[PDB]
Amino acid sequence: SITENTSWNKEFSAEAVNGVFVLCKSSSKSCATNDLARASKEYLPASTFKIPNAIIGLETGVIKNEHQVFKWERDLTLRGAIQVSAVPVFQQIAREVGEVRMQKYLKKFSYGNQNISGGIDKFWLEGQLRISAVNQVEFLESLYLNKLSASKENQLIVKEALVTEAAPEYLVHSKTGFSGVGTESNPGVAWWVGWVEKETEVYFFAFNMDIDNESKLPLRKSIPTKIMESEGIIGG
Amino acid sequence: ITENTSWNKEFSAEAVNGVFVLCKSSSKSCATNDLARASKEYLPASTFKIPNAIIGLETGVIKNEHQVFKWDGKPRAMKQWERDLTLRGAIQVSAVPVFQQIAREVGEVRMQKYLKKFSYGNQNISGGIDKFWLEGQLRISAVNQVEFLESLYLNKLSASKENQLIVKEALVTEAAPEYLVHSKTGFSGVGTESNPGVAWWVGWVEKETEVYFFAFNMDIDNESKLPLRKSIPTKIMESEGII
C-alpha cells in the first residue's frame, strides 16, 4: 500500500525542483511518496537501465562471468562499467542481446512500458522506454530477493556491482541515471534508485527529478538523503 | 614468492613482529617481508568466519543471505553483539556467539570434511567444536589464507557459486566505482608477554582491472596495538600504489 506524504515537498521546494521520492520499508507493500501522481508517471530510465541490461547480459551469455573485462578510454570490470560512464560497453551489450531477447526479458521483469523502440543501443536513453519510481522499487525488490527470472548467481553478481556504501551494519546498493540537461520547457530526467540495509531492516527507494540546469544534478542524491535522514535511516 | 626487505621498515617503528603477504593477479606472484613467517601457522581467530560462513550456507545451517540471527536478550561479551544481526553484520562485527552456534549445528564431521576440501591450514579442529579456531589447535599461515581467498574470489572452493558470492558481498568493507576491498580481521587475544596472541587482516583489493590478495598477521600482547593489523598493511599497499 502506498501513502502520500506532502510534507516531503519542502525538500524539493527549498531547492526549487519538480520530482518524486518513493521510500518503502521491508517491502513494496509499505511505501510512502511525496507525490502519488508522479510516483506512477513513467520516465526514461537512462543509466538505471544498466541494472536489467547487466542481468540480461549475463543470462544470455553475452557477458561471460563476474570477472569479465571490457577492454577499450579504459578497460573496465563489470562493476566499473556499471558505476562509471561506459557508454559503448552497454551499447555493445544491448546489440549483442538483440531486440527479441531484450523484449522477452523486459516482459519477464515487468520493466516499465517495455517499449524498446528507438534503436537497440539507445532505447533507454533517447527512445520510447519509460519506467516509474514505483516500478523501479518493485524491480529492485525482486532483485534483492533473487526473484527475477534469472539465475540467483547472476542476480548476486549484479548486486555486488551495485554496492556504493559499506559499513558493518549499513550497506547501500544504488544506481544513478541522467538523460541530460534539458531546457526549462523540455527538461531531462535524473534518477537515484536502490536499497539500504540498516541493521536488520531494508529500505527500497527510487527518486527522479526534472533537470534543466547542470548545477542541480547533485540534488538527485541530496534530496533523498535528507528525506531518509528525517526518517531516521541515516545514522542514529 | 620473493622477499621484500624494504617492507620491514613499516614494522620497525612499532617493534612489530609480523608478516605481510601481497599477491598481484594470482598467488603465483607474491611478495612478503619475511619468507619464514609467511608459512608459519597461527590461530585464525575471527578470520575463521569466512570458511565457517560458507560451510554454514552449504550445509543449510544458514538458510540464505537474508537470514537474521536474533539476539535472545542474554548477555554477550561485546555490547556491539547485543542485537539482531544479518549474516553480513555478524561477520563484520565479528559476533563470536553467532558463529559458535553455527559451528555446533554444522558439527565435527561436516566441519572436518569442508576444511579438507578447502585445504585450510593444519585442519585440526580439536579443542571443542565451538572454540577450535579461537583457543584450539587449528593453525593457518598467511600464504594459506591468500590461497584460500583466491579460491573464493574465483568461485573455486568446493561450495556452490551462490554461497561463495553471498559470503563475498558480506566481506565488502571499502567501496568506490573503481576500487573495492573485501576483508576480515582477527584477534586471538593478548596471550602472555612470553606467548603472545596473534592479530590478522586478510582479504583482497580490486583496483581498476587488477586484483591483489593479501594477508597480514602479527604477534600481540597489548590490545592498544591492535589497529596496526590494518595500518601496517595499508601503508605497504599505499606505497605500492594500491589506493
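Shown for chain B, in order and in Swiss-Prot numbering: 22-264.
Per the header of the entry, the method used was X-ray crystallography, 1.7 Å.
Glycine is no exception: its Cβ is also placed from the backbone N, Cα and C atoms.
A helical conformation is recorded for B:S67 (active site, acyl-ester intermediate) in the three-state DSSP classification. Per Swiss-Prot, active site, acyl-ester intermediate is recorded for B:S67, and the stated evidence type is experimental evidence.
When other Cβ atoms within 10 Å of the Cβ of B:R250 (beta-lactam binding site) are tallied across all protein chains shown, the result is 23. For B:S115, B:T206, B:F208, B:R250, the entry in Swiss-Prot reads beta-lactam binding site.
For B:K70 to A, Swiss-Prot lists a mutagenesis experiment annotated as follows: Abolishes catalytic activity. Close to B:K70 (mutagenesis position) in the fold, though at least 6 residues off in sequence, lie B:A111, B:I112, B:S115, B:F120, B:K205, each with a CB less than 8 Å from its CB.
Taking all protein chains in view, 21 other C-beta atoms sit within 10 angstroms of the C-beta of B:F153 (mutagenesis position). DSSP gives B:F153 (mutagenesis position) a coil state; it is part of no helix or strand. Experimental mutagenesis at this site is recorded by Swiss-Prot as B:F153 to S, annotated: Increases resistance to ceftazidime about 30-fold in P.aeruginosa strains PA01 and PA14; when associated with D-157.
The local packing around B:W154 (mutagenesis position), expressed as other Cβ atoms within 10 Å of its Cβ over all shown chains, amounts to 29. B:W154 to A, F, G or H appears in Swiss-Prot as a mutagenesis experiment; the accompanying note says: Drastically reduces catalytic efficiency, between about 50- to 30,000-fold, with respect to different beta-lactams. Decreases thermal stability, despite unaltered overall structure. Reduces or abolishes carboxylation of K-70.
Recorded in Swiss-Prot as a mutagenesis result, B:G157 to D carries the remark: Increases resistance to ceftazidime about 15-fold in P.aeruginosa strains PA01 and PA14. Increases resistance to ceftazidime about 30-fold in P.aeruginosa strains PA01 and PA14; when associated with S-153. Same-chain residues at least 6 positions away in sequence with a Cβ under 8 Å from that of B:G157 (mutagenesis position) are, in sequence order, B:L64, B:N145, B:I146, B:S147, B:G148, B:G149.
Close to the recorded beta-lactam site, the chain also has B:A66, B:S67, B:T68, B:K205, B:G207, B:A220, B:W221, B:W222, B:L247: residues not among B:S115, B:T206, B:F208, B:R250 whose Cβ is within 8 Å of the site's Cβ mean position. The beta-lactam-binding residues named in the record, B:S115, B:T206, B:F208, B:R250, extend over a maximum Cα to Cα distance of 15 Å. The number of other CB atoms found within 10 A of the CB of B:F208 (beta-lactam binding site), across every protein chain shown, is 19.
Looking only at the recorded positions B:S67, B:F153, B:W154, the one with its C-alpha closest to B:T206 (beta-lactam binding site) is B:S67. Note: the CA-CA distance between B:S67 (active site, acyl-ester intermediate) and B:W154 (mutagenesis position) rounds to 8 Å. All chains included, 22 other C-beta atoms sit within 10 angstroms of the C-beta of B:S67 (active site, acyl-ester intermediate). B:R250 (beta-lactam binding site) carries a helical DSSP state (H, G or I).
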